[PDB]
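The next block holds one structure in the form of structure tokens; read it before the comments.
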Amino acid sequence: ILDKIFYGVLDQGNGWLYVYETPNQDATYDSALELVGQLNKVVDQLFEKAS
Amino acid sequence: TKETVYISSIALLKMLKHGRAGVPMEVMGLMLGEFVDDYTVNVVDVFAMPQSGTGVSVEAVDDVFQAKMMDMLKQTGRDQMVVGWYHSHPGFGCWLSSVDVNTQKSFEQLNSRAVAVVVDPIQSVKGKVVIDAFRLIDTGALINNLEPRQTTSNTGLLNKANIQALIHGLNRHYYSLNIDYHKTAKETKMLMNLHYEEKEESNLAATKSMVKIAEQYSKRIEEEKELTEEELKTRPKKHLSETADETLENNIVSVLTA
Amino acid sequence: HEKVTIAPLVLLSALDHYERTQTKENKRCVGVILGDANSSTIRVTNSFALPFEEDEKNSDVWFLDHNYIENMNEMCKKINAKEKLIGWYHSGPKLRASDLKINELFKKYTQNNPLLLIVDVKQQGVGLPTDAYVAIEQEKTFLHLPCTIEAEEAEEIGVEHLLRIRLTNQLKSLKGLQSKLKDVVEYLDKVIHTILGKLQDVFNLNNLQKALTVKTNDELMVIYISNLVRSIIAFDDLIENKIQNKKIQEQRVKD
Amino acid sequence: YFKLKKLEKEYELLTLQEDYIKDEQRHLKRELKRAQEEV
Amino acid sequence: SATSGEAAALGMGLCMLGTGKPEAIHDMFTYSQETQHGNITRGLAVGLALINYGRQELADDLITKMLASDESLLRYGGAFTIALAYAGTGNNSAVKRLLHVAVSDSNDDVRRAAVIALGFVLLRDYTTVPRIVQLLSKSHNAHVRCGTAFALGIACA
Amino acid sequence: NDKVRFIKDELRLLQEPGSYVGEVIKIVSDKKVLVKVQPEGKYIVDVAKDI
């Protein structure tokens, strides 16, 4: 489970196994977060030389 | 001098299609319509003449095939006689050759009001058809020396070389003209059919983009990230603005599906 | 299915023959189409006209010229040798019961299944009211095919010379709803078969659209998220221009 | 009173030039389509 | 007959100057659409402007009917009706009509008749004439720029 | 508005034959410069009135 070979989850109370593994979605978080970091450095060069 | 030559909307589409037979092979076809005095040439219907290996010469005209087709056009509602013929000169300007002078002269005894039109479909791809006409002289407004062709206006001579040098000196087989088009109220909506039949195609393109909505925005966001680094390393905006325009069209239109 | 494409040269040819043949009192003008039906997309690059006269009180009297069929062979074949007769067209808004007998006359000249083209001369519709039908073995039925506009150098040049989103579709959806509504009203008045079979197909396939609303809004917010990251970029093309315009103003003051 | 009504007509003259430019800016985009595509 | 019909249309319009007869407004407008001659139809459209002289807002009935038609000749004479009726003392609503025709119709002659008519409505004050003309002098459509030259040759001449 | 006049007037610039390419070799007191064209030979033309 922690090695990320097969995503799953156990139950140690009753001795069972539930559903865990689910896929991801692109163009939402990972794609948008990388754009925020790039646009933050570009805007810093705008007002710097504007004054 | 100049005059006003009216051409129907249906005649322009047929002349451009006839000139598509071939670029090196010149095409020629007849026309139909009426006249108002000597200052108005009305072009209503056009005729398509068969091809000839002589390159549009005086001997390339067949009067037997002409008489058989014009008699059949009377049953189709054509009461107008032949107002002239059009000859395509692709790749060159608007001018008359030595063959066109001898060819047009042979029709002076038949119809003295005939018009020789020079169309250039190669240079017409810009959205405006470059075309010129040349008419014989039936006189009656002229005789020796007079001033026919009322309402001289719009453009000048232009054309290319030969027929531009002499205008009022020799008016017989060549002189400059203008082109005009007259359309009615019903003919306006005829060309408006380009844009619920087309409504199905609007939602059809949305069906393919419905499963691809994740793949379409994946390429747009990753492209805006690469263009952002190029703007930061410049210390451009043209390539970045083009990507945002495609994203705007893929968003609002996609909302319209709901 | 196959596709049908009508060039604007054929469109204006059929629409002009209304006033040329002096057609009035709700009559029709029967023409002829020339194209290549061998491919999957039927494209008609040429069209002509034929004399047609039919009585209003008598549907068994119609005139057709079969001699003009042989006259175009001595002309078109000497220019374009690839032009053949794939069918004919009509200038009437709606077809009549006489079109079944017209197919018997043109079946000998046509080398394939004749095409039935309908062109509305009133121009009272939205978009492209021109429709096409293909007569096959049912006895016989007419299979409809979508009609498009030919895009070529021999057309668009003349179109652009003479002449020069959802709101349009809203008026198109009203035509489909009012067509089925008026058909039921006329049916109940004349009484108290293929329409009744296909009518319930729409009703059972918009209350059903509300079950996916939970999954519908999942991708709708992504559109606004895509506009949010784009909105920040929109200011990047503005503020940058303001900085460039400010440097231009500083040069104009010193002038 | 005479000079007071002169200012009211000046506001209409500014409106005539303002309403025409707002309409012209939208029609210039139509001429750009006939320009870059034709040349 | 287009030769004898062209001069026959302008002869009736010269007698309708000033007030004239309102019955000739609908007669010349109806027979203009039923004539297939260019010179006769153009002569009737120009004659409609000469019927209403100094009418100002009273000519709006003819202005609307001429601008509603799709004929390039009828739309051309519509600008002359505003020029003659609103000549001298003008109105803010008459200038807006001349500006909308120049940006709507694609005819280079109709667009030229709009800027020429702007000189007759400004005859009240010759000081504000060059303020309007200077904006149309640098524009496109050289056919329109040819009419803007007479704009200073009408009022301030 | 200027973009409309610049594009329509470009037809005169496109139909213009253009200009050749050469290099300066020597000058004289007559205000005539010797221009050496790379494919062609040398030519003596008149200098511009601006410089």
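All residue numbers given for chain B refer to Swiss-Prot; the residues shown span 23-217, 230-269, 276-298 in order.
Backbone N, Cα and C define each Cβ position, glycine as well.
Marked as Zn(2+) binding site by Swiss-Prot on the basis of sequence analysis: B:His109, B:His111, B:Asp122. Per Swiss-Prot, the feature domain 'MPN' maps to B:27-162. According to Swiss-Prot, the mutagenesis experiment B:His109 to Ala carries this note: Stabilizes ubiquitin pathway substrates; when associated wirh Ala-111. A mutagenesis experiment is reported in Swiss-Prot for this position, B:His111 to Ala, and the note states: Stabilizes ubiquitin pathway substrates; when associated wirh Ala-109. One entry in Swiss-Prot concerns the natural variant B:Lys208 to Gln. Its note says: In strain: NRRL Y-53. While the structure shown retains the original residue, Swiss-Prot records the natural variant B:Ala239 to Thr with this note: In strain: NRRL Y-53. One entry in Swiss-Prot concerns the natural variant B:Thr262 to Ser. Its note says: In strain: NRRL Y-53.
Following the DSSP three-state reduction, the secondary structure of B:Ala239 (variant position) is helix. Checking each of the recorded positions (B:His109, B:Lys208, B:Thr262) against B:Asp122 (Zn(2+) binding site), the C-alpha distance stays within 10 Å for B:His109. DSSP classifies B:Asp122 (Zn(2+) binding site) as helix under the three-state reduction. For B:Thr262 (variant position), other Cβ atoms within 10 Å of its Cβ number 20. In the three-state DSSP classification, B:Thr262 (variant position) falls within a helix. For the pair formed by B:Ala239 (variant position) and B:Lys208 (variant position), distance between Cα atoms is given as 33 Å, rounded to the nearest Å. Among the recorded positions B:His109, B:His111, B:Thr262, the residue whose Cα lies closest in space to that of B:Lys208 (variant position) is B:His109.
In this structure the alpha carbons, written CA, of B:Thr262 (variant position) and B:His111 (mutagenesis position) are 52 Å apart. If you take the C-beta of B:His111 (mutagenesis position) and look for same-chain residues 6 or more apart in sequence within under 8 angstroms, you find B:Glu48, B:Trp117, B:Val140, B:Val141, B:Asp142. In sequence order, B:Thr262 are the recorded positions among B:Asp122, B:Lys208, B:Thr262 whose C-beta falls under 8 Å from a C-beta of chain A. The most crowded of the recorded positions listed here (B:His109, B:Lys208) is B:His109, judged by how many other CB atoms sit within 10 Å of its own CB. Take the CB of B:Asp122 (Zn(2+) binding site) and look out to 10 A: across all protein chains shown you find 22 other CB atoms. Taking the centre of the Cβ atoms of B:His109, B:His111, B:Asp122 as the Zn(2+) site, the nearby residues of that chain (Cβ within 8 Å, site residues left out) are B:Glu48, B:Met50, B:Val78, B:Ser110, B:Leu118, B:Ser119, B:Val121, B:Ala138, B:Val140.
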